[PDB]
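Colleague: The structure's right below; bear with me while I get my questions together.
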Amino acid sequence: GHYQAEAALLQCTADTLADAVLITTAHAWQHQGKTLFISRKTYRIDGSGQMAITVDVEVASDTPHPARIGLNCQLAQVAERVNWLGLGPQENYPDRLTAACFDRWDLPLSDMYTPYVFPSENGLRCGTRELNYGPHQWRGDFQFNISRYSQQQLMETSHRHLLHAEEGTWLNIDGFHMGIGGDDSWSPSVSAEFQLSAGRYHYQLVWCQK
Amino acid sequence: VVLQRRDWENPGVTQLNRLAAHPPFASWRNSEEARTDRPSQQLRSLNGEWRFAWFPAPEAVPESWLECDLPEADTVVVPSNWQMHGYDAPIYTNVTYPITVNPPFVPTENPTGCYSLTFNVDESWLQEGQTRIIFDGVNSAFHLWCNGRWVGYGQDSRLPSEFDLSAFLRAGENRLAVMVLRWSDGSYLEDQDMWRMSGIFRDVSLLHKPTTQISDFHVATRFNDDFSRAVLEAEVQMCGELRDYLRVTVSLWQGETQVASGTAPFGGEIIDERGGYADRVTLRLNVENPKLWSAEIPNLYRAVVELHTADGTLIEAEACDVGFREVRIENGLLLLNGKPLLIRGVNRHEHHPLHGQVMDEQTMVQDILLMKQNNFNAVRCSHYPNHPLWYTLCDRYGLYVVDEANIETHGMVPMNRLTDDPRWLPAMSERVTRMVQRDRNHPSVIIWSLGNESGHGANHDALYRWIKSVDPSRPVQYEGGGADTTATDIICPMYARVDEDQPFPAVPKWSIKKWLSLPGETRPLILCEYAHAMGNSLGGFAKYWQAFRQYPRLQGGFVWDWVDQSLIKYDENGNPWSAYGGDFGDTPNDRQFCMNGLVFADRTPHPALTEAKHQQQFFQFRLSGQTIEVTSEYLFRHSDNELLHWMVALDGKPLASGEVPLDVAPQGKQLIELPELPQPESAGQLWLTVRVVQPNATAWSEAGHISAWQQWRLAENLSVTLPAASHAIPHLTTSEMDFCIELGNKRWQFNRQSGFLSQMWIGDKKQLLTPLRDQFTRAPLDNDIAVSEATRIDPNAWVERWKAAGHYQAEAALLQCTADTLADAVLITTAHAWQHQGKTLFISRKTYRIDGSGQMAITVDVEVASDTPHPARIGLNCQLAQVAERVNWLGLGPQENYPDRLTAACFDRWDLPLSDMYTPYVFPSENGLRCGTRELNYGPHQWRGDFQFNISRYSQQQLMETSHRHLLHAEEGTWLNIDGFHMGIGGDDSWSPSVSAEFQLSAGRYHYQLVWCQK
Ligand SMILES: OC[C@H]1O[C@@H](OC[C@H]2O[C@@H](O)[C@H](O)[C@@H](O)[C@@H]2O)[C@H](O)[C@@H](O)[C@H]1O
Ligand SMILES: [Mg+2]
Ligand SMILES: [Mg+2]
Ligand SMILES: [Mg+2]
Ligand SMILES: [Mg+2]
Ligand code: NA
Ligand code: NA
Ligand code: NA
Ligand code: NA
Ligand code: NA
């Protein structure tokens, strides 16, 4: 029920600090009485404008290891370029990133999408410390993809020519992402060291304006 | 003549007047005594009280000593090593010879032990037949006199020397004089990494044989394809006068049943143009469906060899235990009785902490029992022939033995300088040939070894072929010169790693997996030494066993090694302490490098032993849904003394348990279907534990012995239900120097100059003696230190890199220390930089969140500079004020376990006395860690999370500064180390970096979280 599971709110509080506002949240994703994931976050917005998001996730040991642990949202902005400090310039995944180099990369938005004829998750870049898109900057240690196509649209479409640019830009920022495998394509082929099996996961992001 | 000839400085003379080697004799004059292995009146022990005098050199020995007792002499127990009686110091050196390397010469100051014995010989022993003396072990060379007359000379410390005394003895009182030299040319071949001692250290006895005697006999057993038929072949040799009326009978016995018998006159088959051996005969006995010998089932028969007259008068009888088994290498696999062995082996020196190198039955039995109880099936005689009883016990209890010649020339440059020299071939040959002649009839001996660490010389090739020629029944192995030379049937490296190559010039150690498939290579690989168990070690052990099980031609190895070579010394109050190299004034020395055991010298187990037991299990398990699949790794036995106990628990709380009898054929599988398990009410992780129990006692184990276990995680139910909001609210008191938080009779004090929780108060009672600080270092393990020779330092060793980077000197510098008030909590935020000489090694960012329930939530985020050596640990430490009796935890245990040595540990609720949370390694280091812990309880304290911890009365600082365990003092309160992360311990070897990459703290950024509350 990973594709069906809905977020249920456990906690949502706000506190005023010396030079910041702190929002604290907790969610559970459940499928037929079973808790698959728990997400606990703090958002800390300070006087400089930077929003620090600290995320701690629990994944039930007996549920299949998840494909990714991250956040997504649809930005209103459509910008021409994507600028990042991390692995590139081309698409790279945890078990396929040796070719990629760490550096400052700047590509048009369209290069951040790989037009596989059968559409799927694509265009990820790993080992990223800084991502820039229009006025937005994200900092941390994350994997990301960015495009005009949502994960849902990619999931529901069988041919690349039937894809349509959605309003704004879909951003997926992951703290962790499963390997892609490929020893073969007709059995589970992702190696254990690339499966998200740790049980507890932590990542932090800083979101600010350029 | 004796002084003039200096036979102890001539590798061309290794003996004078010594009798031929042979299998164990007792010269029974009663066949029934021979059958039942009862004592023999013809074999008398001379052990007990002898007289002894120490001299600095053989030139210092007064001539009168030959004729009568020195009044200056003392009375001492024999067998003994004279260093153990305090006459001079034992020397611990590893590679470097304890004498100047100048073959064949030894120092002129050559410690000389003068032993003598006045004893009675009855006339009946001298009127007829032959009286010989037997010295089973004399280190390192000796001259023998009897009633003042020179008898002979012997070398090789590890095999018996025998001399005919018939013409030297008189009726009544006789006197033996034995002049034992510490050093001789034989010492050049005796450079084993062990204490250098000397003396008459094995049994001394007298044996009476008739003039017409059995002088030798060899037992072979050959089989048909399915081992349903066997032929026992016994070759027998005689000395004395040949007569037509002489006969030999060989009988085979199964318990009290005679299964076969053969009789013949002397006279062998024609072997060449000059005829045959008139003084030998070969009897052949057919055996149908023999019971086969193995370590699994050590079935033994008894062979009795009788020399007699045609009309039935017995002259004498000899006998041995016979094990029907075949050892062969076929298609690259070592087979026993047609099945591929998986060698669960260990190297074992003959060592006792009180008695030195003197071995006794009790110590031997204790070692064998502990080995078998810990799933070992094989032992390597590192590096010399053992005390004869050892083989008899291995025959009877069931262990595979590698019998090894007493040859090690490690200290030579290059290592084969002597072994490639034809001048040293005679001396080397006697150490090989006399071992074979003695031990060839033992079923436990399955492999011959040419010695240890003597490079590869032409002499090895010659002696390899000699053994292959005289004994085709056993493979020959030898490691020197790169582990895969033409002098070895088995690729037998030492400390070759599983996946990692070590490409040393000329003698590389390939990954064992890679080694097998090198172009042209076809042999099986069995490590003669692996998993160096020095101190806190055996990291990565499971990696070897995973590989052994996956690759057919990887057939195991022998752990180095069984028992720590520590010796007992006494303090001023007579209290004993464990000593090592250098503690006896011995110099130069190699310090603690003599201690590499799975067990302490007194046979108390190190934590590593349990890891060995678990990985060497004979049953394998898989879980699929409700089904447990049990696979047998036995080759011969059905599981006829085994039952499976299963237990399902929820965070340590038993929910269901049952038992099923195991009925598994060798190599077979059994499926056990678990019953419907009731859903647990509470949240948490369900764990399945299975264990294999032996309901019945055996020769080697008690009833209820656990032989195997395994755990799996089952269903987990994550906690979604929030704690009911506590009504109380903590109060922050700010001052210039401190942030104080109060909640009832509870205070938390954070120093604002340092940025650490410097104190906690429960009422008016202090909880901390030292502030809670970050710790990134450990008191270095033997593996960390990585020294095999005290002189040499490896700049790549972990301790060296840590020291050079300033990890042990690093000073915390405060970056940020702030306090905030939330609706229902106080939030303290800190950041520290650890720096050495301008360079930042680590940054620690923390939050402490204290709520109304009195729980302190600590979040820690650490950055580690990518160019600093990976740190030993990422954690916190403090000295608690409390000293409590018990430590209680939910996590891996009960024993000490580390990230790369935790497979044996089980997740459960464990409760131990505080003292059991400290492992008393003789050389102190980081110790007592327990991993995968979710909850820890000590006195009033509780910590929750996912962490590793150790807890004890010794700081890392004291452990780092103290060279011997007995010098450690309990500190005030209790030192707690709680780690989010801890580096592997390594152990593949202990003289270079050995911690595998997946166990090094290389991630750059680390996060862990702890909750500290009062229980
Ligand atoms: O305790 C070590 C153990 O291992 C074997 O080899 C010893 C070791 O000594 C070091 O000085 C050398 O650098 C290294 O080449 C060698 O492996 C030996 O067979 C054992 O008897 C014992 O010393
Ligand atoms: Mg690369
Ligand atoms: Mg000599
Ligand atoms: Mg050596
Ligand atoms: Mg006895
Ligand atoms: Na699709
Ligand atoms: Na194997
Ligand atoms: Na050693
Ligand atoms: Na059974
Ligand atoms: Na120490």
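We're sticking with Swiss-Prot numbering for chain B, so the shown stretch reads 10-1024, in order.
Structure method, as recorded: X-ray crystallography, 2.2 Å.
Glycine too: its Cβ is placed from the backbone N, Cα and C atoms.
Pulled these features from Swiss-Prot for this protein:
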BINDING   B:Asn103, B:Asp202, B:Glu462, B:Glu538, B:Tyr539, B:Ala540, B:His541, B:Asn605, B:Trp1000  substrate binding site
MUTAGEN   B:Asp202 to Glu or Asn  Causes a significant decrease in binding affinity in the absence of monovalent cations or in the presence of potassium ions, but only a moderate decrease in the presence of sodium ions
MUTAGEN   B:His392 to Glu, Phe or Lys  Essentially inactive unless very rapid purification. Causes very large destabilizations of the transition state
BINDING   B:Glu417, B:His419, B:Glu462  Mg(2+) 1 binding site
ACT_SITE  B:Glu462  active site, proton donor
ACT_SITE  B:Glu538  active site, nucleophile
MUTAGEN   B:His541 to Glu, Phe or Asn  Poorly reactive with galactosyl substrates. Less stable to heat than wild-type
MUTAGEN   B:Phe602 to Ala  Decreases the stability of the loop 794-804
MUTAGEN   B:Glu798 to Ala or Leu  The catalytic efficiency is not increased, when the sodium concentration increases
MUTAGEN   B:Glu798 to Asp or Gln  Small increase of the catalytic efficiency, when the sodium concentration increases
MUTAGEN   B:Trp1000 to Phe, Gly, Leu or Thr  Decreases affinity for substrate
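Looking at the shown structure, can you explain where the listed features end up?
Modeller: On its own chain, B:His541 (mutagenesis position) has B:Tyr504, B:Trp569, B:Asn605, B:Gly996, B:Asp997, B:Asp998, B:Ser999 as residues at least 6 apart in sequence with a Cβ closer than 8 Å to its own Cβ.
Under the DSSP three-state reduction, B:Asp202 (mutagenesis position) is assigned to coil, being neither helix nor strand.
Summarising the environment of B:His392 (mutagenesis position), the number of other Cβ atoms within 10 Å of its Cβ, over all protein chains shown, is 25.
Long-range C-beta contacts of B:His419 (Mg(2+) 1 binding site), restricted to its own chain and to partners at least six residues apart, with a cutoff below 8 Å, comprise B:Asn103, B:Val104, B:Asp200, B:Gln201, B:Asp202, B:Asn461, B:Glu462, B:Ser463.
If you draw a 10 Å sphere around the CB of B:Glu462 (substrate binding site), it holds 21 other CB atoms from the protein chains shown.
B:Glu538 (active site, nucleophile) carries a strand DSSP state (E or B).
Long-range Cβ contacts of B:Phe602 (mutagenesis position) within its own chain (separation 6+, distance under 8 Å): B:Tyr101, B:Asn103, B:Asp202, B:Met543, B:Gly590, B:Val796, B:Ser797, B:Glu798, B:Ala799.
Within 10 Å of the C-beta of B:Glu798 (mutagenesis position) there are 15 other C-beta atoms, taking all protein chains into account.
Reduced to three states, the DSSP call for B:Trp1000 (mutagenesis position) is coil. Around the Cβ of B:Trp1000 (mutagenesis position), the number of neighbouring Cβ atoms within 10 Å comes to 20.
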Colleague: Just counting, how many other CB atoms are there within 10 A of the CB of B:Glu538 (active site, nucleophile)?
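Modeller: Around B:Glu538 (active site, nucleophile), other Cβ atoms within 10 Å: 25.
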Colleague: Using Cα-Cα distances with a 10 Å cut-off, which of the recorded positions B:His392, B:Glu417, B:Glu538, B:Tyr539 are near B:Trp1000 (mutagenesis position)?
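Modeller: So the list reads none.
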Colleague: Relative to the Cβ position of B:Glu417 (Mg(2+) 1 binding site), how many further Cβ atoms are located within 10 Å?
Modeller: 25
Colleague: Show me the subset of B:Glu417, B:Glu538, B:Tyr539 whose Cα is within 10 Å of B:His392 (mutagenesis position); these are the recorded positions I mean.
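Modeller: Within 10 Å of B:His392 (mutagenesis position): B:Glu417.
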Colleague: Anything from the mutagenesis positions B:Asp202, B:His392, B:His541, B:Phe602, B:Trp1000 with its Cβ under 6 A from ligand 8? List those in sequence order.
Modeller: B:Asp202, B:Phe602
Colleague: To see if you understand the setup: which same-chain residues, six or more apart in sequence, place their Cβ under 8 Å from that of B:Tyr539 (substrate binding site)?
Modeller: B:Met503, B:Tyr504, B:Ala505, B:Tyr553, B:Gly566, B:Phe567, B:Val568, B:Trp569, B:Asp997
Colleague: Around the Mg(2+) 1 site formed by B:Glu417, B:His419, B:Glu462, list the extra residues of the same chain whose Cβ is within 8 Å of the site's Cβ centroid.
Modeller: B:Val104, B:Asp200, B:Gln201, B:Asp202, B:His392, B:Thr418, B:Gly420, B:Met424, B:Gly460, B:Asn461, B:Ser463, B:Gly489
Colleague: Given the substrate binding site residues B:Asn103, B:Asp202, B:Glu462, B:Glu538, B:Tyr539, B:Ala540, B:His541, B:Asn605, B:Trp1000 in the record, what is the largest Cα to Cα distance, rounded to whole Å?
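Modeller: Farthest-apart Cα atoms in B:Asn103, B:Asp202, B:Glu462, B:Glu538, B:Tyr539, B:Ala540, B:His541, B:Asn605, B:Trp1000 are separated by 18 Å.
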